[PDB]
Amino acid sequence: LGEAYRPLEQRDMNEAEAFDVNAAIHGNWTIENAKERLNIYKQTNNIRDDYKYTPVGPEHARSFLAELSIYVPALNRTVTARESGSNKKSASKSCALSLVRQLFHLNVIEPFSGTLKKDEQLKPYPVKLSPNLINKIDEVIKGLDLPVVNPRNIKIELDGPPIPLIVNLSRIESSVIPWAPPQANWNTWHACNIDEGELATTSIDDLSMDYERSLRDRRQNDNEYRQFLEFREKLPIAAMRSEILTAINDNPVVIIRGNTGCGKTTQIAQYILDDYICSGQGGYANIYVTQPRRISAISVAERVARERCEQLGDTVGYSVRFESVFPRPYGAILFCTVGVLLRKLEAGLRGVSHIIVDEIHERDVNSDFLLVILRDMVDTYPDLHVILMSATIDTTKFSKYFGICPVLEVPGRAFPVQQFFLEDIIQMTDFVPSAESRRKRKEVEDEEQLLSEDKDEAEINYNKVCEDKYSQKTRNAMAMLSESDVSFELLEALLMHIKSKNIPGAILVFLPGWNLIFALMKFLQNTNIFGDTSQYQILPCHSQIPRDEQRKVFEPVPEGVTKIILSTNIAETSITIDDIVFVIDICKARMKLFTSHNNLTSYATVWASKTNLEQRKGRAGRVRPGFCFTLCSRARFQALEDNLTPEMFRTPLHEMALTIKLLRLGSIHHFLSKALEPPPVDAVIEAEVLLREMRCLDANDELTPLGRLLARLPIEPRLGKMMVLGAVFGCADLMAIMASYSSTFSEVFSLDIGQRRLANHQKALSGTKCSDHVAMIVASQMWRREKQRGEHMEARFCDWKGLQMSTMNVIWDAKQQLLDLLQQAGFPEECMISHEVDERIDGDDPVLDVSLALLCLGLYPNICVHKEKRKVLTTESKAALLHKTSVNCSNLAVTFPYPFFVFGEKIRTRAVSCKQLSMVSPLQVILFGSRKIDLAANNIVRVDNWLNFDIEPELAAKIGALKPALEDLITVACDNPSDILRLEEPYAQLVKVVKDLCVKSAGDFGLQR
RNA sequence: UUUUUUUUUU
Ligand SMILES: Nc1ncnc2c1ncn2[C@@H]1O[C@H](COP(=O)(O)OP(=O)(O)O)[C@@H](O)[C@H]1O
Ligand code: ALF
Ligand SMILES: [Mg+2]
Ligand SMILES: [Mg+2]
């Protein structure tokens, strides 16, 4: 017997902001006429709405948003505009312009019927070429049979318009994203057939059998895994596992709303996968989980691997740009950024069973774009499952967008978080701001009193609103504090109060950007208490610090040391930093704005939304109880937006339009009209016109081979087009690194707090070239060799030269990626050989010279002309300054060998600044930095209606005739990437003469300079 | 704290 044994001042600013580059594509509606037209519209249609103004920035860099919405009965539609400007006047003009332009394109208002206003011409710049060079031009023109304008037969040089010297002439089904259920011999993650080893005799059922046996074995026998299961069962979301799985199983789309920390991201993917595994079907599951941020995808993937007692690479993986650990091909979970999933769409999503779109409230352009796609995909493929998740969403709006889908409400949280507002913080600390700080703030305010605009009820001071529940002293003190500026005194007092409680735990401080993070770090490190490394370690957290320093925020500190993390919103959602007990929220966020009509970028520090505050708060109360010190008044909190405005509303759309066409999803307008919030129609029009003019789209708005290639590169299309010519000219390596530098906000050189300019050893990297691009190239060439010697050597080198290590790495990784992608498109290795730049050469350098010339194409229309000292002139002689960070910036009376600079960015501060600058020669501008080359009065050749040249008009026409040939060359290259270094002879000679033309001195024949 | 750097891409 027995069972075991039983047998069988500042005038320039407004003028720079009023500049309007694109009225001609928007009905001739421009800055100076839009407000008046809108006033006429408002009078005709009895519209009482006025501009809503929002202050932006600290008091010392105050700007404004202006918003206006108009309901149009005829369309049953509200048209909204939202724009920024240095003051209310510029913001309201830009706002009115957007609104009028939208109304024009929707046929509610007419085109403007008058002529637009097109003085003081700039002095002509002399240009002369050798007879030898001119002969080569003639040979190329003959060889390519190019039409050339003959200015002998150009009569009127009196008082008429300039005459063109270019003839711009060339010479020669919309699908759904593929999907399928799981299939043998297919890797879902790479979208390719496997063909190797043992999915030869191995079916998906056999795999499933193996996974179930293995999991069931571990469930009984693996103590660590057993413990993790016990832990997991106690999470708030476990109470709804079955209900959630049933909803997912029976519906193509589901929404999960659950509190911060309740278990959405760590658990749901496991619930789905384990439900397949335990039922003998583990091989028929493959789950993508998108996160908005890189740190979230990586961090949560690491956690989920640990909950399963595995190494990344088995059932759990991640993929972010430059860094992937892919899981096994069947029965797996891949965490990624939204952008990665959008790039995977090109190859189809065959074999994906479930897509979890996490933190779906973010409203970045990628997330909204993905929602459009996925809604169409579930309609076409009703067996696909999509799961949308957030703590912080309007479920009704998302449910409606998806045709009404299930909404699952998860109650509870892991641990409580005690919340305090500014009043509470002042009262508990007995804070009073110092005499010094009060005087300094009135001093900055009293010089605003001269430049001040009307203070409207939209600029209430919510620090002077407080209930009498608080002491009179608390109220007086609060009323002394700026809402715009961060009081480091208050922060210190709060940190001391936290210390006095004797509660161990890390402190997480949310700040809008780098500048505040590093200023507060310095401030704290200078104190006796917080500067003592035996008591505190202060860690920054920002996207642009080294990867290893980001990882330090998650890690412990020594015994008795308190961790203070000073972080941007990269730590706002998704992540568990396991030792957080206290959150301090400054209640701000930073946006990068772009106004299309004037080409101005700016950074805006704005009030965070209630959504942002709730996510930030939710970094505590995850592993133990916590505290959230929200540094705004209770009345300010009530006045915060529920959410920040969607990115789709304020971003150029041309990259997304290319993606729409690449993925063959049909019409750009139609696709974007299906967005959760459709973008304003003027931005859609701008995008289409840009892509047509760049030749990415043909006459039928279909993708050209150039457009298809550019849609696949992770850079601005204009930089992509520059790369194609780079390849043709044998300098793709240099072009890639410059494109990469032009595509990151991460800065090359470090400057101290309040440092006015680069040090000499940093400027010296430019050598003789007067070029930020060269300085960056040279820095990269040196850094590259130090990186090869190891981490210590790399860091030491960066400290020695004042380089930002993380920037060097990202520029390199992006550059290598671009080159790999060009190789994949068929361009030969030989066109992207490294060429070391020697910055110390004073004079011509053929490979560098053509490289910098091609920047004029990639960064067009950003050409400026040096006037004196830091002052330059941009298009149509608008004033600007050389950015303080440029190697070319000096307060002394510098003169440059040539006055022309190409630049990466035109930034709006208290002044307009040009940033990322390279000196370029006149022919480089004429050839590559121009759309029009016209003959003006008195034989002056005028480029783009403002750069004047004293050059033989006949010669300018000959040079100009090369520009359409260069476009044809790009067509030839994109038709056959593999043949670009063995061109038919007339194109090979074009390449040669253009190299000659781009030599630095080629326009200086017999000229002193 | 006298504004170089919110994010993100095969
Ligand atoms: N690294 C970690 N250490 C300890 N606990 C963790 C860690 N990561 C997650 N958790 C636990 O799992 C819970 C759920 O995390 P997660 O699924 O990321 O929450 P949500 O997606 O709902 O915000 C956390 O509240 C915490 O209790
Ligand atoms: F909802 Al979470 F971290 F993803 F709070
Ligand atoms: Mg989550
Ligand atoms: Mg002349």
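By the numbers in Swiss-Prot, the shown part of chain A spans 119-126, 145-254, 257-310, 322-1158.
Each Cβ is built from the backbone N, Cα and C atoms, and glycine gets one as well.
As annotated by Swiss-Prot, Mg(2+) binding site applies to A:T414, A:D507, A:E508, with the evidence given as a large-scale study or a structure entry. In this view, A:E508 (Mg(2+) binding site) is surrounded by 25 other Cβ atoms within 10 Å of its Cβ, with every protein chain counted.
Among the features that Swiss-Prot reports, domain 'DRBM 2' is placed at A:169-241, with the record citing sequence analysis.
The domain 'Helicase ATP-binding' annotation in Swiss-Prot covers A:394-560, and the record cites sequence analysis as its basis.
The domain 'Helicase C-terminal' annotation in Swiss-Prot covers A:639-813.
Among the sequence features in Swiss-Prot, the mutagenesis site A:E172 to A is noted as follows: Slightly increased binding to roX2 non-coding RNA. Mapped onto three states, the DSSP output places A:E172 (mutagenesis position) in helix. Sequence-distant contacts (6 or more apart, same chain, Cβ under 8 Å) of A:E172 (mutagenesis position) do not exist in this structure.
Note on A:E195 (mutagenesis position): other Cβ atoms within 10 Å of its Cβ, all shown chains, come to 14. Mapped onto three states, the DSSP output places A:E195 (mutagenesis position) in helix. According to Swiss-Prot, the experimentally introduced change A:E195 to A is described as follows: Slightly increased binding to roX2 non-coding RNA.
Record note (Swiss-Prot), mutagenesis A:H196 to E: Decreased binding to roX2 non-coding RNA, leading to decreased localization to male X chromosome. The unchanged residue is displayed.
Counting every protein chain shown, the number of other Cβ atoms lying within 10 Å of the Cβ of A:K225 (mutagenesis position) is 16. A:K225 to E appears in Swiss-Prot as a published mutagenesis result, with the remark: Decreased binding to roX2 non-coding RNA, leading to decreased localization to male X chromosome.
Experimental mutagenesis at this site is recorded by Swiss-Prot as A:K413 to E, annotated: Abolished helicase activity. Under DSSP, A:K413 (mutagenesis position) is assigned to a helix (H, G or I) in the three-state scheme.
Fewest other C-beta atoms within 10 angstroms, among the mutagenesis positions A:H196, A:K413, are seen around A:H196. If you look at the deposited chain, A:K254 and A:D257 flank 2 residues with no coordinates, and their C-alpha atoms are 8 Å apart.
Among the mutagenesis positions A:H196, A:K225, A:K413, residues whose Cβ is positioned under 6 Å from ligand 1 are identified as A:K413. In space, A:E508 is the closest of the recorded positions A:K413, A:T414, A:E508 to A:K225 (mutagenesis position), judged by Cα positions. Listed in sequence order, the recorded positions among A:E172, A:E195, A:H196, A:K225, A:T414 whose CB lies under 6 angstroms from an atom of ligand 2 come out as A:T414. Between the C-alpha atoms of A:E195 (mutagenesis position) and A:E508 (Mg(2+) binding site), the distance comes to 33 Å.
Separating the Cα atoms of A:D507 (Mg(2+) binding site) and A:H196 (mutagenesis position) is a whole-number distance of 38 Å.
When Cβ atoms from all protein chains are considered, those within 10 Å of A:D507 (Mg(2+) binding site) total 26, not counting its own.
Cα of A:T414 (Mg(2+) binding site) to Cα of A:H196 (mutagenesis position): a span of 41 Å. Of all Cβ atoms in the protein chains displayed, 29 besides its own lie within 10 Å of the Cβ of A:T414 (Mg(2+) binding site).
Taken residue by residue with DSSP, A:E508 (Mg(2+) binding site) is part of neither helix nor strand, so it is coil.
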